[PDB]
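Some notes on the structure that comes next.
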Amino acid sequence: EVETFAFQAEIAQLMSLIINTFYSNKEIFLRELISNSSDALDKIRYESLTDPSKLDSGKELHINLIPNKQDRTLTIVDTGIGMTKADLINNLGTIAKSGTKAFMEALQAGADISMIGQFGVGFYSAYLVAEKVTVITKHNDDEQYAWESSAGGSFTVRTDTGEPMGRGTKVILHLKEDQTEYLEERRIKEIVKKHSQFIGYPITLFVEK
Ligand SMILES: CN(C(=O)c1ccc(O)cc1O)c1ccc(C(N)=O)cc1
Ligand SMILES: [Cl-]
């Protein structure tokens, strides 16, 4: 039922750098994850232009932001193309080994952590704010999978028996205890307006009871 994998050494080092570096501008995680969602939504849109049946798993293309203060989670849900099991295991669809090389050279040559997305590895910015990240994904060509990692050099993959998603990717951020500002409506709104104001899909911020 649960498979445990080692990160490639370069990815483990990327994650360690994100977790251990003193860097105050953590809010950029949300821009990076919304960017990934937008890119996934563009991919299923483009495939649907020539094969409308690709949207049989859901026609609506959008992004939901779901804070839950009871669970201390921020969830980013998109209805994009989703990931196969293979692409989950292969660094969540990224060229993360080569991207990490380029990013670490850029940080040595004066870049900062906010530029992570320019190297194709923006997903890993989740670990600025999350102690654990859970990714639930569903691609038309595959079953629904759950990826998870608390860093420390490993991740797990299992077939997800949870709530069916139709198609797309859900990133569940289990926030660090000192990062609960990212569950507050006003703070999320501020970050979306500051860094994600030109994303071409609706971004709905859910509210809480
Ligand atoms: C397919 N795919 C996803 O399903 C996906 C991965 C991570 C994420 O936070 C959101 C996603 O939709 C995904 C993978 C990689 C990128 C990227 N921009 O490098 C974008 C999208
Ligand atoms: Cl690569």
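Chain A is numbered as in Swiss-Prot; shown residues: 16-224, in order.
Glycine residues also receive a Cβ, built from the backbone N, Cα and C atoms like all the rest.
Annotated in Swiss-Prot:
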{"type": "MUTAGEN", "residues": "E47 to A", "note": "Strong ATP-binding. Strong interaction with HSF1, HIF1A, ERBB2, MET, KEAP1 and RHOBTB2. No effect on interaction with TSC1"}
{"type": "MUTAGEN", "residues": "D93 to A", "note": "Impaired ATP-binding. Strong interaction with HIF1A, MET, KEAP1 and RHOBTB2. Loss of interaction with HSF1 and ERBB2. Los of interaction with TSC1"}
{"type": "MUTAGEN", "residues": "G97 to D", "note": "Abolishes ATPase activity"}
Just name the winner among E47, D93 (the mutagenesis positions) by count of other CB atoms within 10 A of its CB.
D93
For ligand 1, list the mutagenesis positions among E47, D93, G97 whose CB atom is within a distance below 6 Å of it, in sequence order.
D93, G97
Give the distance between the Cα atoms of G97 (mutagenesis position) and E47 (mutagenesis position), rounded to the nearest whole Å.
16
What's the CA to CA span in angstrom from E47 (mutagenesis position) over to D93 (mutagenesis position)?
13
Secondary structure at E47 (mutagenesis position) (DSSP, helix/strand/coil)?
helix
Specify the count of other C-beta atoms within 10 Å of the C-beta of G97 (mutagenesis position).
28
Could you check what DSSP calls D93 (mutagenesis position) once collapsed to helix, strand or coil?
strand
